[PDB]
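**Q** Take a look at this one; I'll ask things after.
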Amino acid sequence: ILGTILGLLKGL
């Protein structure tokens, strides 16, 4: 989860 919500933010 911590790499997920953050990785869907740094991948926009």
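We count from 1, first residue shown onward.
Cβ atoms are placed via backbone N, Cα and C, with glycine included.
I grabbed these lines from Swiss-Prot:
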| type | residues | note |
| --- | --- | --- |
| MUTAGEN | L6 to P | Loss of antibacterial activity, and loss of alpha-helix structure |
| MUTAGEN | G7 to P | Loss of antibacterial activity, and loss of alpha-helix structure |
| MUTAGEN | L8 to P | Loss of antibacterial activity, and loss of alpha-helix structure |
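Show me how these features fit into the shown structure, please.
**A** Cβ contacts within 10 Å of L6 (mutagenesis position), excluding its own Cβ and spanning all protein chains shown: 10. Annotation note: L6 (mutagenesis position) sits in a coil segment as assigned by DSSP.
The number of other Cβ atoms within 10 Å of the Cβ belonging to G7 (mutagenesis position), over all protein chains shown, comes to 9.
Contacts of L8 (mutagenesis position) defined by a Cβ separation under 8 A and a same-chain sequence distance of 6+ are given as none.
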